[PDB]
Amino acid sequence: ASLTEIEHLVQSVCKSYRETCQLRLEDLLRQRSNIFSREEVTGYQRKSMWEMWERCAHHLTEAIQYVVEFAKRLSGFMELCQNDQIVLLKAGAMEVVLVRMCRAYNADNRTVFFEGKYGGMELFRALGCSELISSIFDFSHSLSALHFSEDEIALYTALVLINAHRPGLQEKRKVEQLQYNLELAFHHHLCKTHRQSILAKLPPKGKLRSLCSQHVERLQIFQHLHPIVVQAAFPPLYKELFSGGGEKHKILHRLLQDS
Ligand SMILES: CCn1c2ccc(OC(C)C)cc2c2cc(C(=O)NCc3ccc(S(=O)(=O)CC)cc3)ccc21
């Protein structure tokens, strides 16, 4: 590429991210005073393990849906082959969400936006996966300290998705070319903005992997306890990405072709 082509890539990635923002950053910020009452938090903790999982899995899926749209509007993604498009989303959708999640996290009070209001990590006690939950909270605390801008979120999440070491890619070099061009864009924007210093403070990719593996390990435990809840009440797309052998659902392909 070239300088103008790189800056055009910066604007195109940032646009594609805004359009597929689930919630505008301002909407999330204006709600920061709206905090679950102690009584409301007690009600969350007393809900059954399997209903909490169903509600959270459904919210997770909604977020995942916006990440698919981001991909479809992202330069070069839709020129990749369908096998590679699915490998990328299958492995990176949960990662993009975990990163996007820091916009919904308030480090002042350590709360996360969820079902209309902000609550701390006790809100999630009914799930029986406190390690996962505190890892995600801590992970969102780390990212919140860097004070990402929205533009920086878009460029960074683009790279989280366009990761050419995902196993199973058929056109690895084509994904390499794309990844390298988004890296230059990201780094060009940080340099231009005097923000290269965040580069040494980004999470190792091994960390995003770790959280996703914890996600799936805890899903398998829950599914073994409530197999019929998963079969009858989890979102199909969620089963496709995360459960086993749940990928008999072909939702992603449907999503990727539907205009
Ligand atoms: C660690 C605590 N936590 C969860 C823990 C587990 C879990 O699912 C498992 C049960 C499978 C799901 C959640 C979960 C979901 C939300 C959520 O969706 N809030 C609504 C929202 C809407 C838009 C944005 S955004 O615009 O910033 C783009 C992402 C952010 C947030 C918040 C916290 C959560």
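FYI, residue positions are counted from 1 along the chain as it appears here.
Determined via X-ray crystallography, 2.5 Å.
Cβ coordinates come from backbone N, Cα and C, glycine included.
Features as listed in Swiss-Prot:
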MUTAGEN   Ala63 to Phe (Swiss-Prot position 327)  Completely abolishes transcriptional activity
MUTAGEN   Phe114 to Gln (Swiss-Prot position 378)  Completely abolishes transcriptional activity
MUTAGEN   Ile133 to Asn (Swiss-Prot position 397)  Nearly abolishes transcriptional activity
CB contacts for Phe114 (mutagenesis position) [other CB atoms within 10 A, all chains]: 16
Around the Cβ of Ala63 (mutagenesis position), the count of other Cβ atoms that are within 10 Å: 18
In three-state DSSP terms, the structure that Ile133 (mutagenesis position) belongs to: helix
